[PDB]
There are 2 protein chains.
Amino acid sequence: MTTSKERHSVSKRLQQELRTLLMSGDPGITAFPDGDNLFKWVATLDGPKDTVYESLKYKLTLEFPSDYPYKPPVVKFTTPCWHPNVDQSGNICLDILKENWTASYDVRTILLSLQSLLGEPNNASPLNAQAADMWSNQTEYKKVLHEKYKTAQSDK
Amino acid sequence: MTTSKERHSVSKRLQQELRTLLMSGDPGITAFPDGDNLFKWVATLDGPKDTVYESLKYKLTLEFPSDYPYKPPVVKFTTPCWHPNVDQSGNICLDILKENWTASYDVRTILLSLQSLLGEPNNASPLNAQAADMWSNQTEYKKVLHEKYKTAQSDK
């Protein structure tokens, strides 16, 4: 029991990240613990401006492992996301969420990066071949995208 | 469409209150929107120190009406609270939550005030006559309080 300078705990890191996030005020991005659970957040992301995803809103979940921040959280879309790098279950293919993860990244980085990925997909090895293929026609893509988005809301 | 100085909206007020709360860092107090709902928060309050409620933890919900902050939120205990000013349903009898409400109060005030009410009840007109009556014997009160608290966790 000497001093107290420089410490750590997952709950502590999550609090600091939740502060920097809320204080930063990035447009179209919101994130808060599921409620009383600090290890499970529910986030909201507005589609990036000047892209076919503009005006669209997506809900996600971020589940923080016992190793955070030395291990990436599990980020999934709860709102169906028709995108080249997203599957039907909502799982995402994002570099920073896998081999590129560094504990120097925060939740803000993940959400800002993901928001931008919507308008900047990586059609190399797609989780959604139909979206990857249709990306070359932005007029038809916007049509299909908004159809499914509206239909997902109407149906269950 | 002239300027933009000095504005309002419930969602805006709630955001500023959620910031001041998280930034303040009051010990034993936590509060965040139910998730994606900003009009319904789930809070956590640790029993005040140097009282029979020390070491006890309570979960609550705060439901913000369409008139906030000119109308008080509905604060209820989700974790059963054996207290003179609290009923079996979790409803609370707190001055600032009724006739004493002022839009100049925030969620931090409510939670700090309520946390202190645990060790400072108003036995005048009790919602729980059994707790109000037993308050005069702090030894027996602490015994009953902790029994029920532990039993509520075990049972449903």
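Using Swiss-Prot numbers, chain A covers 22-177, in order.
Technique stated in the header: X-ray crystallography, 2.0 Å.
Using the three backbone atoms N, Cα and C, a Cβ is placed for every residue, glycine included.
Annotated in Swiss-Prot:
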- A:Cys114: active site, glycyl thioester intermediate (ACT_SITE)
- A:30-175: domain 'UBC core' (DOMAIN)
- A:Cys114 to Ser: Inhibition of cyclin B degradation (MUTAGEN)
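Mapped onto DSSP classes, the domain 'UBC core' (A:30-175) shows 52 helix, 27 strand, 67 coil.
The 10 Å shell around the Cβ of A:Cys114 (mutagenesis position) contains 19 further Cβ atoms across the protein chains shown.
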